[PDB]
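Novice: Would you mind keeping the following structure in view while I ask a few things?
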Amino acid sequence: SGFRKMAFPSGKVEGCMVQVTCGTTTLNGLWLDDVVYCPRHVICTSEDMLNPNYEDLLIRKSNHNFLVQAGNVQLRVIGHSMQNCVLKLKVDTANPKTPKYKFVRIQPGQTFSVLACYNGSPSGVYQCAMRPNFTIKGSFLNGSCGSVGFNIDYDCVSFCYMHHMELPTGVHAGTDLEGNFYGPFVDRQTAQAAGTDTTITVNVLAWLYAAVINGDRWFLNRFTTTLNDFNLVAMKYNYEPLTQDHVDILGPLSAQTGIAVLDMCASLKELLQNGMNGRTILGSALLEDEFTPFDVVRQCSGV
Amino acid sequence: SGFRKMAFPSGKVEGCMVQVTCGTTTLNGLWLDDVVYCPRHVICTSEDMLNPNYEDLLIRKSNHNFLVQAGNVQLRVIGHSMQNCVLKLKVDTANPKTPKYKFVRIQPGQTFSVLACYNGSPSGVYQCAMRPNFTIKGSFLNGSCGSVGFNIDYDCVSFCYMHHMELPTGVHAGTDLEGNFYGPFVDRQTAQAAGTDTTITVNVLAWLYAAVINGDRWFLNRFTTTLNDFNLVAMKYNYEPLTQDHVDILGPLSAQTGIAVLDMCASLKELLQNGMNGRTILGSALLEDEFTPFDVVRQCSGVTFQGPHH
Ligand SMILES: O=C1O[C@H]([C@@H](O)CO)C(O)=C1O
Ligand SMILES: O=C1O[C@H]([C@@H](O)CO)C(O)=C1O
């Protein structure tokens, strides 16, 4: 029992983190086989980031301009190419600690673990979710660029995020491991607007189900609601629309607890209108939306 | 910027987790050098946990009754001894992945990362704190016993907790790596009450300091209070007393922010009585108390630890 923001073990990812330096700019790289992936803005200074032209800044660079350090063994760069917003540096040595891995692009609402790194050294691991506006509310300091987000599906490490930027409002943007940003963001220091951030409804319900599995039941009620009847209320409170797909996804949690999805939907709606009245659910005074239904299954059952 | 429940990188500890099976009971063990540490109740069945005598159940076992599996090597047990509530099994092979380690007993209020394990395979890592009532608010399922809690200095893993049981209120109890339980709990299926839990005051102040580092300053005021005057108000709200020691520990955060500890205490006093008035601090509507002053300093300063590339 008990419920925690649980991250995956970071060992398999620790063995892939390297330091990539270009000029006076240093950030982290992902070393899989004989390729090192890192944000392409490693070739920029601070003044450069105001309006960088990556076409030009890369043509001016050679293999010897990239200093890659794995621990403090220096990896020799033998090639370089740009794929969207990530730089791919081929080195002369394959990473002996490369795990079974896969490059995936996640949907908003899905969660993943982040291994925060500085100078290629691990600092901490934590869980977060891809917001509906394609930002993430992470913890990143200067030098953290190139840190990766990942899930471990059984034995395969699914890399899904590479950190690139901190926007002026404090949230963070990045790409998949093919270099395509999540959301409308670009690797330039400029005014960039995110979409309205909304709450991940299906995650709140999954988390409400985790609460009931853990003995928190005070928010259950006797009303019942439907699909259209739930969504008309949800979006006044900036909640994502709940689909029949979601209702199926919550099925296993419904069965484990014996409370139908539409019963639970009536409860949340109630919490939306009246508030929590000084009470708590799973140690929180807010409705948590960064646990997927799968996440609840791992902690309360086991995938 | 940003602030998160950050756990230590778990790589160095992942290489030490093994599966320990005795009879029909399977739980996790910690394999350091040629010794495997695990909870001693691996030798009990459900019928034995009602009122076990571990001296007896252990005398009726010998080395071949303990099956230890590391990955897909079967470790051969060549000795077994009991130290308080942990069982120590010597194996014929030293763990090649042993790091600097240390067995420490932590104080209530201190935090550590837990590597949740099942069948000797790590499943997840999360941060938590030793509650003042010597429980921990963990996340553990059946088979998780033997999971360990730890801190990392730089390359040294300080082991401080081994999981043993879930209390009926859903919280968890365990021992240090010498087998001594934290708190008044015992490894027998019996009536056990944890007791009233209090809020870790010095941790809340550390987290308030983290907030101001991150740009959240709305709770600051012009007042200062005295340790005695703050504690009179705090302890009416089920808060741990704040000592001169605590005030010292917060010194570095005070210097970094330019806010005296007793100034921050004046802010906390207000938040305790009036609430947050529909606002949030670091994305939370509650006062967080599971970040130590040290936890705030490294996360806000980006302290790193030794990776696997020597
Ligand atoms: O999160 C951030 O990303 C950039 C980069 O400098 C970090 O490597 C920055 O300034 C942050 O605060
Ligand atoms: O923490 C726990 O201890 C018991 C034990 O049966 C697991 O081995 C249990 O089910 C937990 O959740």
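Easy rule for this one: first residue shown is 1, then count along the chain.
If you check the header, you will see the structure was determined by X-ray crystallography, 2.3 Å.
Here the Cβ of each residue, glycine as well, is placed from N, Cα and C on the backbone.
Pulled the feature table from Swiss-Prot, pasting it below:
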DOMAIN    B:1-306  domain 'Peptidase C30'
ACT_SITE  B:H41  active site, for 3CL-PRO activity
VARIANT   B:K90 to R (Swiss-Prot position 3353)  In strain: Beta/B.1.351
VARIANT   B:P132 to H (Swiss-Prot position 3395)  In strain: Omicron/BA.1, Omicron/BA.2, Omicron/BA.2.12.1, Omicron/BA.2.75, Omicron/BA.4, Omicron/BA.5, Omicron/BQ.1.1, Omicron/XBB.1.5, Omicron/EG.5.1
ACT_SITE  B:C145  active site, nucleophile
VARIANT   B:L205 to V (Swiss-Prot position 3468)  In strain: Zeta/P.2
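Quick one: how deep are these features, and who are their neighbours?
Specialist: Around the Cβ of B:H41 (active site, for 3CL-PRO activity), the same chain contributes B:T25, B:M49, B:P52, B:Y54, B:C85, B:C145, B:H164, B:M165, B:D187, each under 8 angstroms and 6 or more positions distant in sequence.
DSSP assigns B:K90 (variant position) to a strand in the three-state reduction.
The Cβ neighbour count for B:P132 (variant position), using a 10 Å radius over every protein chain in view, is 21.
Within the same chain, residues at least six positions away from B:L205 (variant position) with a Cβ under 8 Å of its Cβ are B:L242, B:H246, B:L250, B:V261, B:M264, B:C265, B:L268, B:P293. Taken residue by residue with DSSP, B:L205 (variant position) is part of a helix.
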Novice: Does DSSP put B:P132 (variant position) in a helix, in a strand, or in coil?
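Specialist: DSSP call for B:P132 (variant position): coil, neither helix nor strand.
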Novice: If I take the alpha carbons of B:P132 (variant position) and B:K90 (variant position), what is the distance between them in whole Å?
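Specialist: The separation of the Cα atoms works out to 34 Å.
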Novice: Check the recorded positions B:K90, B:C145 for other C-beta atoms within 10 angstroms of each C-beta and report the one with the most.
Specialist: B:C145
Novice: Give the subset of the recorded positions B:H41, B:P132, B:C145, B:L205 lying near ligand 2, defined as CB under 6 A from any of its atoms.
Specialist: B:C145
